[PDB]
Amino acid sequence: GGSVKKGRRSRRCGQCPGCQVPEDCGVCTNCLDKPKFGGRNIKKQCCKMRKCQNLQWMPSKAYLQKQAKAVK
Ligand SMILES: [Zn+2]
Ligand SMILES: [Zn+2]
């Protein structure tokens, strides 16, 4: 259930508004959903301000399963 299926490889940049947030903004639905923000840690979702904006993506190869290694 928590595995990649209809998606591709993605890696957050690490220098955007999202990646620069190591804490909970405390004002977005996700954060406010936390007890410390009045919530109840029931929704405990990814902070809207934390979610990366720019990540490295690449086409999937689960359907092709081609080869791209140093065959020898
Ligand atoms: Zn937030
Ligand atoms: Zn980022």
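Chain A is numbered as in Swiss-Prot, which gives 1143-1214 for the residues shown.
Method on record in the header is solution NMR.
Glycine too: its Cβ is placed from the backbone N, Cα and C atoms.
Straight from Swiss-Prot, the features:
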{"type": "BINDING", "residues": "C1155, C1158, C1161, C1194", "note": "Zn(2+) 1 binding site"}
{"type": "BINDING", "residues": "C1167, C1170, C1173, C1189", "note": "Zn(2+) 2 binding site"}
{"type": "MUTAGEN", "residues": "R1151 to A", "note": "Impairs DNA-binding"}
{"type": "MUTAGEN", "residues": "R1153 to A", "note": "No effect on stability or DNA-binding"}
{"type": "MUTAGEN", "residues": "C1155 to A", "note": "Abolishes zinc-binding and stability of the CXXC-type zinc finger and causes loss of DNA-binding"}
{"type": "MUTAGEN", "residues": "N1172 to A", "note": "No effect on stability or DNA-binding"}
{"type": "MUTAGEN", "residues": "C1194 to A", "note": "Impairs zinc-binding and stability of the CXXC-type zinc finger and causes loss of DNA-binding"}
{"type": "MUTAGEN", "residues": "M1200 to A", "note": "No effect on DNA-binding"}
Distance [Cα-Cα, Å, rounded] between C1158 (Zn(2+) 1 binding site) and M1200 (mutagenesis position): 19
Shell list (Zn(2+) 1; ref centroid = CB of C1155, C1158, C1161, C1194; cutoff 8 A): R1154, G1156, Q1157, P1159, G1160, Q1162, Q1195, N1196, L1197
Fewest other Cβ within 10 angstroms of its own Cβ, chosen from the recorded positions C1167, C1194: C1167
Alpha-carbon distance [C1167 (Zn(2+) 2 binding site); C1155 (mutagenesis position)] in Å: 19
From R1151, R1153, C1189, the recorded positions whose CA lies within 10 Å of that of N1172 (mutagenesis position): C1189
Those binding-site residues listed as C1161, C1173, and which of them has the most Cβ atoms within 10 Å of its own Cβ: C1173
Other residues, Cβ within 8 Å of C1167, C1170, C1173, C1189 Cβ centroid (Zn(2+) 2 site): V1163, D1166, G1168, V1169, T1171, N1172, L1174, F1179, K1190, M1191, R1192
